[PDB]
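Before any comments, here is the structure.
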Amino acid sequence: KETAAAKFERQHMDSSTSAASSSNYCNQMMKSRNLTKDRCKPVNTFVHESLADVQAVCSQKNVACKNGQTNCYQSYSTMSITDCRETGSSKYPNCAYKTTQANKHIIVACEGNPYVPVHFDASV
Ligand SMILES: [Rh+]
Ligand SMILES: [Rh+]
């Protein structure tokens, strides 16, 4: 299958741009990363940093995950992100999203050998 690490990359990594400047970024990205295929994924975050910089977060500040697991890690430095949030008017299969650009600390859950990001928990 798609590995948990690969799925994290597909759902959450967009190293190609510095920041979603485009009001329409989320409509395009949610579609092309297959997050609209079965339903409208209601919220999703994309990270505009190198893969190495996001993998390195698995070595940074250990914090509790939202689900109570202990394997979450907060970035020491702020990172360029985009939050995608489904609009009130969005109706599957025309998934519609508000695109919000921010510089925030990310929190990711890490798993495996090697120890890599598998889940995007939060930004702060
Ligand atoms: Rh997850
Ligand atoms: Rh999941």
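So for chain A, numbering is Swiss-Prot's, and the shown residues are 27-150, in order.
Header lists the method as X-ray crystallography, 1.7 Å.
Backbone N, Cα and C atoms are what each Cβ position is placed from, and that goes for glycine too.
In this structure, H38 (mutagenesis position) is part of a helix by DSSP. Within 10 Å of the C-beta of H38 (mutagenesis position) there are 20 other C-beta atoms, taking all protein chains into account. Residues or ranges marked as active site, proton acceptor in Swiss-Prot: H38.
Summarising the environment of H145 (mutagenesis position), the number of other Cβ atoms within 10 Å of its Cβ, over all protein chains shown, is 20. Taken from Swiss-Prot, the feature active site, proton donor covers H145.
Marked as substrate binding site by Swiss-Prot: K33, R36, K67, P68, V69, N70, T71, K92, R111. Note on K67 (substrate binding site): other Cβ atoms within 10 Å of its Cβ, all shown chains, come to 17.
What Swiss-Prot notes for the published mutagenesis of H38 to A is this: Loss of activity.
Quoting Swiss-Prot on the mutagenesis of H145 to A: Loss of activity. In the three-state DSSP scheme, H145 (mutagenesis position) is classed as strand.
Within 10 Å of the C-beta atom of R111 (substrate binding site) sit 15 other C-beta atoms, taking all shown protein chains into account. For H38 (mutagenesis position), the nearest neighbour among the recorded positions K67, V69, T71, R111, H145, judged by Cα separation, is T71. Cβ contacts within 10 Å of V69 (substrate binding site), excluding its own Cβ and spanning all protein chains shown: 10.
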